[PDB]
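Data block below; observations after.
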Amino acid sequence: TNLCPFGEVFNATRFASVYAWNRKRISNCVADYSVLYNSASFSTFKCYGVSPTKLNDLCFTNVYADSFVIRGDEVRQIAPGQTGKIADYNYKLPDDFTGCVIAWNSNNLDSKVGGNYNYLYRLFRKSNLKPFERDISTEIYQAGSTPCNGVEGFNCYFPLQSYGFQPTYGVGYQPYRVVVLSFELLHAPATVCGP
Amino acid sequence: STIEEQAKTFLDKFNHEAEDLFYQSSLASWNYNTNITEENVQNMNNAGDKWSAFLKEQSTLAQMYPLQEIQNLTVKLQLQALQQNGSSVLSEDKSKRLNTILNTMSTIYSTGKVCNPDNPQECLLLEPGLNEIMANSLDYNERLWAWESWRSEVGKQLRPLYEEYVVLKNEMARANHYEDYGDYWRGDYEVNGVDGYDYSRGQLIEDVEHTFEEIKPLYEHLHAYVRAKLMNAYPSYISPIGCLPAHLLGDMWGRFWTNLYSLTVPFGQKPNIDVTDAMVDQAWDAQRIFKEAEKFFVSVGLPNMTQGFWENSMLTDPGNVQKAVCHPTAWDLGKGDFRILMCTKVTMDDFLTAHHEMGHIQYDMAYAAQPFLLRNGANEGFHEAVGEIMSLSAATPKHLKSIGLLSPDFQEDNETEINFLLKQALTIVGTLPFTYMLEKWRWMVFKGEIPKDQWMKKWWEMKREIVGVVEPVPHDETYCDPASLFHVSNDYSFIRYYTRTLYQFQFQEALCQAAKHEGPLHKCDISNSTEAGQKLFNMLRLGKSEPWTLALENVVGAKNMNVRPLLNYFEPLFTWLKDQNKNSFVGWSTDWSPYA
Ligand SMILES: *[C@@H]1O[C@H](CO)[C@@H](O[C@@H]2O[C@H](CO)[C@@H](O)[C@H](O)[C@H]2NC(C)=O)[C@H](O)[C@H]1NC(C)=O
Ligand SMILES: *[C@@H]1O[C@H](CO)[C@@H](O)[C@H](O)[C@H]1NC(C)=O
Ligand SMILES: *[C@@H]1O[C@H](CO)[C@@H](O)[C@H](O)[C@H]1NC(C)=O
Ligand SMILES: *[C@@H]1O[C@H](CO)[C@@H](O)[C@H](O)[C@H]1NC(C)=O
Ligand SMILES: *[C@@H]1O[C@H](CO)[C@@H](O)[C@H](O)[C@H]1NC(C)=O
Ligand SMILES: [Zn+2]
């Protein structure tokens, strides 16, 4: 009767920036997925492949919990086959994604009068991300043909940009904390079931 | 990577950078306009200075991408708009000279005072001092004193500054490859590279003059009826065939004839519709006023006001100690933040202004998904036209009865309709010759068709000829009377008030047709009609992303400014005016003046 440490992920003091998204591996524990789905504290709870309705009646080899912060209008990009700044440059889900996406508004925590610049996102990248890839590089993006020499200037821009969350922003620009549960199945012990 | 691909990336950095600096500048500006303190002045000036400096930098960086090599038109629009910024085209010295002239002229206008004879301590400013005289006084001599004193002690200060202001502005406009500064202003209506929707700067002059010709018959009869009524009240001061004296027009310049209503009301035994008493009887507050305005836009299919709007706006006067700038304004701070600043009182006028200001908000919300540089009305006249048609529908007796402010036992008779349309014509129609003539004079001055030693001679030749208004005192070339108006001395284009007036009645006529309105156009209420709201929204969400010719077509089915809906609005008055002036002279002689 070892309970999974979901509280460390959902109830964390600070979330990661989406470009530097976090991943906690979950193993050898009992997980109560019914508590999450029937908590009503979340504005988004969509599952793909698996169903939210009492699917604690299954077993998986490992569960990965990815957490980050984005703005409200970008939550729709945390989904299979979506494009945009987040889905192409920060955090990409695969087409065959089997798991759930959980999000809730966090204006009460991640917004400050005058701007909270702790949370960043990737604005430029030479190519799109493969699914579940992470890029934390701070190399200056070269948009022209002249080398940048590690500083920003003409056609040379530092790639990471900030949200600057303010409490008086619109819901579409307010911070949302996101948890992405990945469910993995290998020819393996399957050490996470939960009744 | 091509030049265009570099430009798309450059605008991506700009949008996200500007979006952030604009929000900080608007927040600081909002905090002062709601809590007026010294430290809030400092915060605004800082955030505003960083916003301006960021624009100067990005405007320079934008020029390094040459427009000839861009093909995506929506990209070229953003690149072009950022590039045209006149600080980095003139020399540093000449730009410094111009900004000093502009600031001095603005200061003279806002601090200029006039002191009555025999008492050099009892002085008056333009606002509220001289404006009260020109708006309420019936005494001929008092009005003449205020009119002349303003132009002889503040206008004469502005004359040397305006001459140098014209010289420097033309140099900046010519260096930006325009003919003159007036040509630069007409560039707001320019459209290129879109087949079937293009529009040249010169075509604006022809379309304004072509449409003004059709306005003349209605203006001539309104001018004639007003002259006859004024002559009854001032028999020794007004010629039955001459122009109207300039100081007897309801305000300092005769821009609007609104305050002539008391002396020109056709049926003075029939009172105006004024629901202010009913609002107080039902204990309405400001929140109820804006809740009803929100209800109005919902009824046509437009979205709710955002939760931030109710929490962040200021819809009442803050109090005694806390001071605010009470001019009603609609704020689009960006990042989804929409607010209205308004010191609302429980009155019919503030009830209608709320619909006007919330109409601005709906436009701001509708194009919020556009790129930052395209978040604006299709041209300079679109935004104000949208706001005006909201107060048109909300003020009708049809609308006021449905919302329980006008009793069901009030029936409009053709006399209160004529009273209403004349009051409308005094403001809406009376301003059109004033607006056209003023901007025409400025266009010719920038073009060079009027030499300096004939500025004032030509200014009053056109006032007599076009507006039918005559100066009460001869003015030599030490005067600068156009500069005695805010827009001329504070460097704002003026033709927008002419084009907007024609746009708004084109909008209202189209939306009432979609609403299946039966009757005269001025009684229409577009409430409860989603077809009208959908037709309006199709243009609102465009912003500046499409040519204004196409955006206008989305609402009215025509590609150009049209004066017919305006005349359709005032047809009941026009036939009444023509019957009124059957034994009156229609037109005016330009050689008569009150100084014989
Ligand atoms: C995050 O913290 C909240 C608050 O402590 C947890 O919700 C509580 O759950 C307990 C039962 O374990 C209840 O007794 C409390 O009433 C709940 N409070 C609230 C405010 O919900 C929540 O379970 C935590 N998150 C996770 C993933 O465990
Ligand atoms: C303006 O007023 C608010 C309360 O309405 C107050 O908290 C704030 O400090 C004031 N602003 C300044 C700059 O003094
Ligand atoms: C212009 O560029 C935007 C984004 O780069 C693209 O979505 C749009 O389709 C382009 N328009 C044309 C006409 O190519
Ligand atoms: C506005 O009303 C609609 C229903 O017409 C509702 O769905 C929406 O949530 C409301 N929005 C706000 C901000 O109240
Ligand atoms: C709009 O429809 C509502 C719903 O029936 C009605 O109460 C109201 O009087 C209508 N107003 C107008 C102006 O048609
Ligand atoms: Zn307005």
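The numbers used for chain B are those of Swiss-Prot, and the residues that appear cover 19-614, in sequence.
Determined by X-ray crystallography, 2.8 Å, according to the entry header.
Quick reminder: no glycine exception, Cβ is built from N, Cα and C everywhere.
Summarising the annotation, Swiss-Prot assigns active site, proton acceptor to B:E375. In three-state terms derived from DSSP, B:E375 (active site, proton acceptor) belongs to a helical segment.
Under the three-state DSSP scheme, B:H505 (active site, proton donor) falls in the helix class. According to Swiss-Prot, the feature active site, proton donor maps to B:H505.
Under the DSSP three-state reduction, B:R273 (mutagenesis position) is assigned to coil, being neither helix nor strand. Residues within less than 8 Å, Cβ to Cβ, of B:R273 (mutagenesis position) and separated from it by at least 6 positions along the same chain comprise B:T449, B:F452, B:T453, B:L503. If you look up Swiss-Prot, you'll see B:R273, B:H345, B:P346, B:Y515 marked as substrate binding site.
Residues annotated as Zn(2+) binding site in Swiss-Prot, with experimental evidence given as evidence: B:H374, B:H378, B:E402. Under the three-state DSSP scheme, B:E402 (Zn(2+) binding site) falls in the helix class.
Here the residue is the original one, but Swiss-Prot notes a mutagenesis experiment at this spot, B:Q24 to T: Increases slightly the interaction with RBD domain of SARS-CoV-2 spike protein. Sequence-distant neighbours of B:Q24 (mutagenesis position) (same chain, 6+ apart, CB under 8 A from its CB) are B:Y83.
Quoted from Swiss-Prot for the published mutagenesis B:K31 to D: Abolishes interaction with SARS-CoV spike glycoprotein. According to DSSP, B:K31 (mutagenesis position) sits within a helical segment.
Per Swiss-Prot, mutagenesis B:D38 to A is noted as: No effect on interaction with SARS-CoV spike glycoprotein. Its Cβ placed at the centre, B:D38 (mutagenesis position) has 20 other Cβ atoms within 10 Å.
Quoted from Swiss-Prot, the note on mutagenesis experiment B:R273 to Q is: Complete loss of enzyme activity. Does not affect amino acid transport activity of SLC6A19.
The Cβ neighbour count for B:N330 (mutagenesis position), using a 10 Å radius over every protein chain in view, is 18. Under mutagenesis, Swiss-Prot gives B:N330 to Y with this note: Increases slightly the interaction with RBD domain of SARS-CoV-2 spike protein. In sACE2.v2.2; increases interaction with RBD domain of SARS-CoV-2 spike protein; when associated with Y-27 and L-386.
Annotation of the published mutagenesis B:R357 to A in Swiss-Prot: Strongly inhibits interaction with SARS-CoV spike glycoprotein; the original residue is retained in the structure shown. Summarising the environment of B:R357 (mutagenesis position), the number of other Cβ atoms within 10 Å of its Cβ, over all protein chains shown, is 24.
For the mutagenesis result B:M383 to A, the note given in Swiss-Prot is Slightly inhibits interaction with SARS-CoV spike glycoprotein. Neighbour count (other Cβ atoms within 10 Å of the Cβ, all protein chains): 22 for B:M383 (mutagenesis position).
Swiss-Prot gives this note for the published mutagenesis B:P389 to D: Increases very slightly the interaction with RBD domain of SARS-CoV-2 spike protein. Long-range neighbours of B:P389 (mutagenesis position) (same chain, six or more residues apart, CB within less than 8 Å of its CB): B:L29, B:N33, B:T92, B:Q96, B:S563.
The Cβ neighbour count for B:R393 (mutagenesis position), using a 10 Å radius and every protein chain shown, is 20. Recorded in Swiss-Prot as a mutagenesis result, B:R393 to K carries the remark: Increases very slightly the interaction with RBD domain of SARS-CoV-2 spike protein.
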10 Å Cα neighbourhood of B:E402 (Zn(2+) binding site): matching recorded positions from B:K31, B:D38, B:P346, B:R393, B:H505, B:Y515: B:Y515
Cα within 10 Å of B:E375 (active site, proton acceptor) - qualifying recorded positions among B:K31, B:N330, B:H505: none
Chain A contacts among the recorded positions B:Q24, B:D38, B:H505 (Cβ under 8 Å): B:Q24, B:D38
Additional residues around Zn(2+), ordered along the sequence, whose Cβ is within 8 Å of the centroid of B:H374, B:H378, B:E402: B:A348, B:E375, B:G377, B:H401, B:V404, B:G405, B:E406, B:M408
Residue pair B:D38 (mutagenesis position), B:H378 (Zn(2+) binding site) - Cα distance, angstrom, rounded: 22
Using Cα positions only, nearest of the recorded positions to B:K31 (mutagenesis position) (B:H345, B:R357, B:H374, B:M383, B:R393): B:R393
Residues satisfying Cβ distance under 8 Å from B:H505 (active site, proton donor), sequence separation of at least 6: B:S511, B:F512
Residue pair B:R357 (mutagenesis position), B:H374 (Zn(2+) binding site) - Cα distance, angstrom, rounded: 13
B:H374 (Zn(2+) binding site) versus B:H345 (substrate binding site) - Cα distance in angstrom: 13
